[PDB]
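Reviewing the structure listed below.
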Amino acid sequence: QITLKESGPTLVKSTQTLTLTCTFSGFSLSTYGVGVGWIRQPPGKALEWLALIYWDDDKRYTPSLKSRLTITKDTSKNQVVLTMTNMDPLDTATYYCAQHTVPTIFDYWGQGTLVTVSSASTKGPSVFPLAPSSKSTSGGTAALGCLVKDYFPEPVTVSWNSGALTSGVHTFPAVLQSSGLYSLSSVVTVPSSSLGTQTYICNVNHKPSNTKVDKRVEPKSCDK
Amino acid sequence: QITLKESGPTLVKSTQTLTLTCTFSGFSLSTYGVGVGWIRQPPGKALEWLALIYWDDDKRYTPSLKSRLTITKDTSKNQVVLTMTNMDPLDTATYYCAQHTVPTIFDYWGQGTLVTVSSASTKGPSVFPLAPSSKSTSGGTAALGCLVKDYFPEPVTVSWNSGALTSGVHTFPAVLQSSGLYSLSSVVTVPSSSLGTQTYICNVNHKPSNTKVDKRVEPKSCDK
Amino acid sequence: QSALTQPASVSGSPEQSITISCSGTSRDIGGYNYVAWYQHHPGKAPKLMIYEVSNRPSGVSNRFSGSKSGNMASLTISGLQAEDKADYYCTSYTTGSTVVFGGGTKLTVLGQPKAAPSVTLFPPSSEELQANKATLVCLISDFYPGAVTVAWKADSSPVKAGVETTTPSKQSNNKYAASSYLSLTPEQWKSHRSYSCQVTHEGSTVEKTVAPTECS
Amino acid sequence: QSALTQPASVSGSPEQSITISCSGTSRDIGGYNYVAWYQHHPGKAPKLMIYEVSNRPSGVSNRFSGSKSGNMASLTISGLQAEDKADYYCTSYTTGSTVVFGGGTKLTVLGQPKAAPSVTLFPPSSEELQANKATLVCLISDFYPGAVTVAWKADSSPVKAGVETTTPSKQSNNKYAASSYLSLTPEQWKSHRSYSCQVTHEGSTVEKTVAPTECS
Amino acid sequence: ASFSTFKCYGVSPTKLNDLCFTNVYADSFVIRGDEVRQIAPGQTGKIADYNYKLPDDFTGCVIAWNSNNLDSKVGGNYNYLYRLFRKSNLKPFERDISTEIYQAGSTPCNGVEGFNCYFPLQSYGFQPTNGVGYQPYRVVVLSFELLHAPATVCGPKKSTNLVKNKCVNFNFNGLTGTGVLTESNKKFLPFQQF
Amino acid sequence: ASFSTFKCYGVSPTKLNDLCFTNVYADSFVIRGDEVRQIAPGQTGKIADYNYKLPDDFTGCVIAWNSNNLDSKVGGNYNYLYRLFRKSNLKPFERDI
């Protein structure tokens, strides 16, 4: 059963040279009509074909990256090596090698590998409030928010009132910012009359940086 | 050796007629399968075939300008005359006369000649300052520019602070607006700590009218 | 459509090989073998390089090869020497009585490490309104290679008329800068809400925008 | 058009049949063979379904079928099952030597009852204005199936700059939710007369509106 | 249902299923679609004159089919080459693999390419989206050979029982006729048939 | 000058204006130009073998003219079909559906 896998570190440095290995078993790459190719996929967008090599070593590349791509092979090793130059934060994506034979374009894929380009170092979180506009609500209940930002690497832990509250606690997935640092938000649901009458706090903990932050979250009226 | 040469007026009055007299040596236009033609290149745009006349006093033109042009030969003078009526600034360009013989379409081209269509005499420039709307200079510097508009003919001498600054100074060539005048602008880079605090003056002179002018350039806030 | 198409630019290290495409239509290259490729150094005149689809006139170095398979021609050059920085026009005949040229391609060999442009925008100044004229300035600085595309949008919708640009100008920094101008009158500028200029270079895209309300 | 067409999502009753539609031009689809469809279980590697036009696949069920439209293509999937829940793609070979994908597609089996979306809008906060920023927040929740379209409006005219959207996901209560933001400076927010966020799902559409005068 | 062209010279394909022959050679090559017609005896063309030539008295068959799926690549194929310039038209069933430069004018190549001095082989450049006129076709030509010797190429028809003492029509190893067959004391040469 | 191929078998076109006949059967169809040669007596091919077979005793004319401008479509015309397989060869002047 055609077996395909990958290898190499997932963390990369910007402007360095990326190197990845793709391993295969169950077939030989010297056979006619059989090649191996590559394709990457950034989150939320369609995949991005990179290059491919046929059995006869007639390597080929997409025009937009030719200066950057490089592919090395040997059947005896049973693996292939893909290298790239001048890494860029936007290269953060999931890579995948596959076996190529027209017209069954990349019939068998591997598992792929997560890759990120970032020179940022360990950093703790910063907390801000995301309270609503006014000390009032429409449907008898409303959400109070807490924003964590500038924390690297993932993940980061959040809580409310040091775990003393559980009324509609939510914590959405984090988003990687352009600078390479992360950001996420948490929410707690409370009745309308509670605003300005019941204490509410947001706590954040980050083990890698051994950081702990707290922030009282009560709306401040904008009528001023 | 085979050599062509274009000649004609370097400027024209709009709606008048333009006559070019291309000449050649090294080949006889009476040969079989040999005819001289014209191609004009508007600056910064793609080429555009104009007309073409064959050995046996047989003339042909591109459809889109059929009613416009007319070509004439003279083997006695060894000259090809191209006459076009009712010129216009949109028709300003560099003209090339080139020998032609299928399949070597336009085998040998001449050096070519620039030609422009303007309907105005000397006019002084209108000068404007250009500065950021805010002190946002996260890149460490601010770009400050001078704009010159509605002037004719070239050239114009530009300087900053009595010529004191020359580093980080970029200028552009004159651009022919359909109105028939010329406009351009230049930019200097200044430290982000010199915004407002350090005086900056941009001076320009248009020798045809000896209009020695200057203007202070400064960013303006949005508190208004 | 009555014209071909060409890539904006290509490059490659010295002593490398590179291909330039030239796409036509059914009636421009309908299997016709009359494609021609001209090198063009600025200042000097064009010099025919490929004249049927692959034949080379005497004198031109055999490096150039030329090729054609479908509704598309391709000039293939091996061994990029440092002296081939120029334009590469592609041309052919047409089903009608016409000869048409491509869009031009700016090969690039002598290069410095790739650098994106720095873009600035400036709006129609108040004094210009006092002179019942308005102009938007889209300035680009310090980019390589000397190849850029510029587009404009009003109300976040594409616009084409009243837009002018300039050749990528070499500068003392050894890198190219350019500019573009969009002309309007005060009434049109104020009535419309926003104006945006977008610059395309090496696939990457940058954008900037202004609005009249920024005057306050 | 160099990239084929696909819709936002699709879904039907169980054991039903329904067609996913892909579109393009004769330059790449319909007038040329080699069209292909694709399935994608999220988190897992896609697998080929249709490879040339409508051929039965390499090793999977025949409930799928293609179409030979002069410009369109149709993957007619019959007998919806819980496994079939996944995304879809449309790919073909370009007129040039390149291969392009589609725009993506979603497919669910209407497991839970159809639910309209709850939509809310929040204007900029005082602290946000103090930070020289003004973000309007549109929140969507309590709806199904999980495929939405979002847009923003300003003064009854489209707004495209500063708009951001996030993919829908699954909430704890087994519904789906989404968020969108519109970023503007304090002056832009205050100066204008109204802003609005619109959400479309299941054909139904909801709109919410705010204005600085109301916030006064 | 995979052969686009199936022609025969000197024999009919319909009756070919029950014929005997001494030998048959198969010539295989890959050519573009429009070049199928060039593969014939008496036809003229670039391929017919420089690559493959058939005699006027040729006796055989030609078969062609589309081989894009196996002999094409996304970025074009250049592993298949065909001769484009020839000093003289090839003789029938003549194979040339010479790479010597060819002179198209007066300048002598002197073993080096140059102006009007080019390589005799040209690549094809097969691409998946390439038009039908240039799509690659795999082509096999079966040339038949009959001699004054026992035929070793035979059809798949099953032999019949020896109806001996009755008037029949008979076919022994391609030798056909009509008559009545009986035994005899005739002692035959122990090595050949009839 | 409106017909690409005008081939007469068993009779010369020039003299045809001075001849009388019992009846004339005008047959009409459409094929690709490359296969036009297949419409001739004593020719072997799929078109002739399975679609239109002329007799050895044929005496008549064949007129073939291009119809690209009248029988072509941008998306591809498919209204014209042709038999590709048959149990046995087709007899002269025979039609099957």
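Sequence positions for chain F are given in Swiss-Prot numbering; the residues included correspond to 372-468, in order.
The deposited model was determined using electron microscopy, 3.6 Å.
For all residues, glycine too, the Cβ spot is worked out from N, Cα and C.
Summarising the environment of F:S373 (variant position), the number of other Cβ atoms within 10 Å of its Cβ, over all protein chains shown, is 7. Looking at Swiss-Prot, you'll find the natural variant F:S373 to P noted as follows: In strain: Omicron/BA.1, Omicron/BA.2, Omicron/BA.2.12.1, Omicron/BA.2.75, Omicron/BA.4, Omicron/BA.5, Omicron/BQ.1.1, Omicron/XBB.1.5, Omicron/EG.5.1.
While the structure shown retains the original residue, Swiss-Prot records the natural variant F:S375 to F with this note: In strain: Omicron/BA.1, Omicron/BA.2, Omicron/BA.2.12.1, Omicron/BA.2.75, Omicron/BA.4, Omicron/BA.5, Omicron/BQ.1.1, Omicron/XBB.1.5, Omicron/EG.5.1. A sphere of 10 angstroms centred on the C-beta of F:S375 (variant position) encloses 11 other C-beta atoms.
In sequence order, F:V407, F:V433, F:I434, F:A435, F:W436 are the residues near F:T376 (variant position), counting only same-chain partners six or more apart with C-beta under 8 A. Here Swiss-Prot describes F:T376 to A as a natural variant; the accompanying note says: In strain: Omicron/BA.2, Omicron/BA.2.12.1, Omicron/BA.4, Omicron/BA.5, Omicron/BQ.1.1, Omicron/XBB.1.5, Omicron/EG.5.1.
Looking at Swiss-Prot, the entry for natural variant F:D405 to N says: In strain: Omicron/BA.2, Omicron/BA.2.12.1, Omicron/BA.2.75, Omicron/BA.4, Omicron/BA.5, Omicron/BQ.1.1, Omicron/XBB.1.5, Omicron/EG.5.1; complete loss of interaction with host integrins. Note: F:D405 (variant position) has no non-local neighbours, i.e. no same-chain residues 6+ apart with C-beta under 8 A of its own C-beta. In the three-state DSSP scheme, F:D405 (variant position) falls into the helix class.
Around F:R408 (variant position), the same-chain residues six or more apart in sequence whose CB sits under 8 Å from its CB are F:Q414, listed in sequence order. Looking at Swiss-Prot, the entry for natural variant F:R408 to S says: In strain: Omicron/BA.2, Omicron/BA.2.12.1, Omicron/BA.2.75, Omicron/BA.4, Omicron/BA.5, Omicron/BQ.1.1, Omicron/XBB.1.5, Omicron/EG.5.1.
Among the natural variants that Swiss-Prot reports, F:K417 to N is described with the note: In strain: Beta/B.1.351, Omicron/BA.1, Omicron/BA.2, Omicron/BA.2.12.1, Omicron/BA.2.75, Omicron/BA.4, Omicron/BA.5, Omicron/BQ.1.1, Omicron/XBB.1.5, Omicron/EG.5.1; May enhance affinity to human ACE2 receptor. The Cβ neighbour count for F:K417 (variant position), using a 10 Å radius and every protein chain shown, is 18. Annotation note: F:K417 (variant position) sits in a helical segment as assigned by DSSP.
Among the natural variants that Swiss-Prot reports, F:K417 to T is described with the note: In strain: Gamma/P.1.
In the three-state DSSP classification, F:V445 (variant position) falls within coil. Here the residue is the original one, while Swiss-Prot reports the natural variant F:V445 to P with the comment In strain: Omicron/XBB.1.5, Omicron/EG.5.1.
Record note (Swiss-Prot) on the natural variant F:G446 to S: In strain: Omicron/BA.1, Omicron/BA.2.75, Omicron/XBB.1.5, Omicron/EG.5.1. Cβ neighbours within 10 Å of F:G446 (variant position), excluding its own Cβ and spanning all shown chains: 11.
F:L452 to R appears in Swiss-Prot as a published mutagenesis result, with the remark: Increased resistance to neutralizing antibodies. Decreases HLA binding to NF9 epitope. Increased binding affinity to human ACE2. If you take the C-beta of F:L452 (mutagenesis position) and look for same-chain residues 6 or more apart in sequence within under 8 angstroms, you find none.
Long-range neighbours of F:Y453 (mutagenesis position) (same chain, six or more residues apart, CB within less than 8 Å of its CB): F:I402, F:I418, F:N422. When secondary structure is read from DSSP and collapsed to three states, F:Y453 (mutagenesis position) falls in the coil class. Record note (Swiss-Prot), mutagenesis F:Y453 to F: Decreased HLA binding to NF9 epitope. Increased binding affinity to human ACE2. The unchanged residue is displayed.
For the natural variant F:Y453 to F, Swiss-Prot gives this note: In strain: B.1.1.298. The structure shown keeps the original residue.
The secondary structure of F:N460 (variant position), as reduced to three states from DSSP, is coil rather than helix or strand. Counted within 10 Å of its Cβ, the other Cβ atoms near F:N460 (variant position) come to 13, all protein chains included. The annotation that Swiss-Prot gives for the naturally occurring variant F:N460 to K reads: In strain: Omicron/BA.2.75, Omicron/BQ.1.1, Omicron/XBB.1.5, Omicron/EG.5.1.
F:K417 (variant position) has F:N460 as its nearest neighbour among the variant positions F:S373, F:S375, F:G446, F:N460, going by CA to CA distance. When other Cβ atoms within 10 Å of the Cβ of F:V445 (variant position) are tallied across all protein chains shown, the result is 9.
Chain E comes within the C-beta cut-off of under 8 angstroms for none of the recorded positions F:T376, F:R408, F:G446, F:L452. Each residue contributes its Cα atom, and for F:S373 (variant position) and F:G446 (variant position) these two points are 27 Å apart.
Candidate variant positions: F:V445, F:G446, F:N460. Nearest to F:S375 (variant position) by Cα distance: F:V445.
When the alpha carbons of F:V445 (variant position) and F:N460 (variant position) are compared, the span between them is 35 angstrom. Proximity to chain D (Cβ-Cβ distance under 8 Å) holds for the following variant positions out of F:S373, F:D405, F:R408, F:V445, F:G446, F:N460: F:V445, F:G446.
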